[PDB]
Amino acid sequence: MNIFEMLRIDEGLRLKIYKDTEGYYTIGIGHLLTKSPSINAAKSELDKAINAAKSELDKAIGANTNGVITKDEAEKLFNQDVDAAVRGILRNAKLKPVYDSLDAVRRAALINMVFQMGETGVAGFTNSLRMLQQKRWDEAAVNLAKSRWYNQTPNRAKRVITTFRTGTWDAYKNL
Ligand SMILES: [Cl-]
């Protein structure tokens with residue numbers, strides 16, 4: 001088990017644009033494109049938004065995709081996105097010291113959070129980050145669950161939290 005395998009389990013693999021729980025058009029292995037409008041929005045607005053997502057995807061791939069990509073292209077965006085999450089942690093003054101304090105398995109759990117919510121978002125979990133840096137694993141686990149993150153994607157947040165709690169890959173075994 002490694003960060004790629006871990007995120008592939010959490011993000012899945014879809015070859016056509018879809019909308020995630022936070023209302024973002026997404027594709028591949030968790031590659032975020034752009035925001036979608038309201039479900040009422042406007043027939044006009046919806047088309048506009050879909051085309052904006054397709055335009056984002058075309059720019060990312062460098063080809064006219066019309067919203068569909070191959071598995072190889074999804075894995076390329078995934079390689080870029082994992083690299084970006086790590087670079088985001090290393091350039092961030094709040095995240096880098098926590099990352100440096102962690103063992104390899106827990107480092108993967110932090111990269112997973114950053115991949116899902118971005119650098120700025122995770123850097124704002126000040127209390128949980130302090131607990132992690134102090135190796136207060138159970139406290140960190142309890143604190144991390146008191147979040148919109150956990151309430152919105154509980155099964156995935158539980159796996160990530162169990163990873164911080166135990167420093168093992170148990171939550172991803174048999175998945
Ligand atoms: Cl603890």
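Each residue's number is its place along the chain shown, starting with 1.
Each residue, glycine too, has its Cβ placed from N, Cα and C.
DSSP gives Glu11 (mutagenesis position) a helix state. Among the features that Swiss-Prot reports, active site, proton donor/acceptor is placed at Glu11 (among others).
According to DSSP, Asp20 (active site, proton donor/acceptor) is assigned to coil rather than to any helix or strand. Annotation comment: Swiss-Prot describes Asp20 (among others) as active site, proton donor/acceptor.
Cβ neighbour count for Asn143 (mutagenesis position) (all protein chains, 10 Å cutoff from its Cβ): 18. Secondary structure from DSSP puts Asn143 (mutagenesis position) in a helix. Sequence annotations record features per position, and here Swiss-Prot assigns substrate binding site to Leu32, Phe115, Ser128, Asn143.
A simple way to gauge crowding: the CB of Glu11 (mutagenesis position) has 21 other CB atoms within 10 angstroms, across all the protein chains here. Looking at Swiss-Prot, you'll find the mutagenesis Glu11 to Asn noted as follows: Loss of 84% of enzymatic activity.
Listed in Swiss-Prot as a mutagenesis experiment, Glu11 to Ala, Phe, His, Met or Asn is described as follows: Complete loss of enzymatic activity.
A mutagenesis experiment is reported in Swiss-Prot for this position, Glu11 to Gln, and the note states: Complete loss of activity.
Quoted from Swiss-Prot for the published mutagenesis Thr26 to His: Facilitates transglycosylation more effectively than hydrolysis; covalently bound substrate. Cβ neighbours within 10 Å of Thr26 (mutagenesis position), excluding its own Cβ and spanning all shown chains: 22.
In Swiss-Prot, a mutagenesis experiment is listed as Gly30 to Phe, annotated with the note Almost complete loss of enzymatic activity. The enzyme is destabilized by 1.5 kcal/mol. Following the DSSP three-state reduction, the secondary structure of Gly30 (mutagenesis position) is coil.
For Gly30 (mutagenesis position), the Cβ neighbour count at a 10 Å cut-off comes to 22, with all displayed protein chains included. What Swiss-Prot notes for the published mutagenesis of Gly30 to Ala is this: Almost complete loss of enzymatic activity.
Here Swiss-Prot notes a mutagenesis experiment, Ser128 to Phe (Swiss-Prot position 117), with the remark: 10-fold decrease in enzymatic activity. Shown in sequence order, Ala140, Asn143, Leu144 are the residues of the chain, 6+ apart in sequence, with a C-beta less than 8 angstroms from the C-beta of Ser128 (mutagenesis position).
Here Swiss-Prot notes a mutagenesis experiment, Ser128 to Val (Swiss-Prot position 117), with the remark: 50-fold decrease in enzymatic activity.
Looking at Swiss-Prot, you'll find the mutagenesis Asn143 to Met or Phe (Swiss-Prot position 132) noted as follows: 2-fold decrease in enzymatic activity.
Listed in Swiss-Prot is the mutagenesis experiment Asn143 to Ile (Swiss-Prot position 132), annotated as follows: 5-fold decrease in enzymatic activity.
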Pairwise Cα distance for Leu32 (substrate binding site)/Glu11 (mutagenesis position) [Å, integer]:
11
Cα-nearest neighbour of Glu11 (mutagenesis position) within the listed recorded positions, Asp20, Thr26, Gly30, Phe115:
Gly30
What recorded positions among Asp20, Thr26, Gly30 are found with a C-alpha within 10 angstroms of that of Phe115 (substrate binding site)?
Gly30
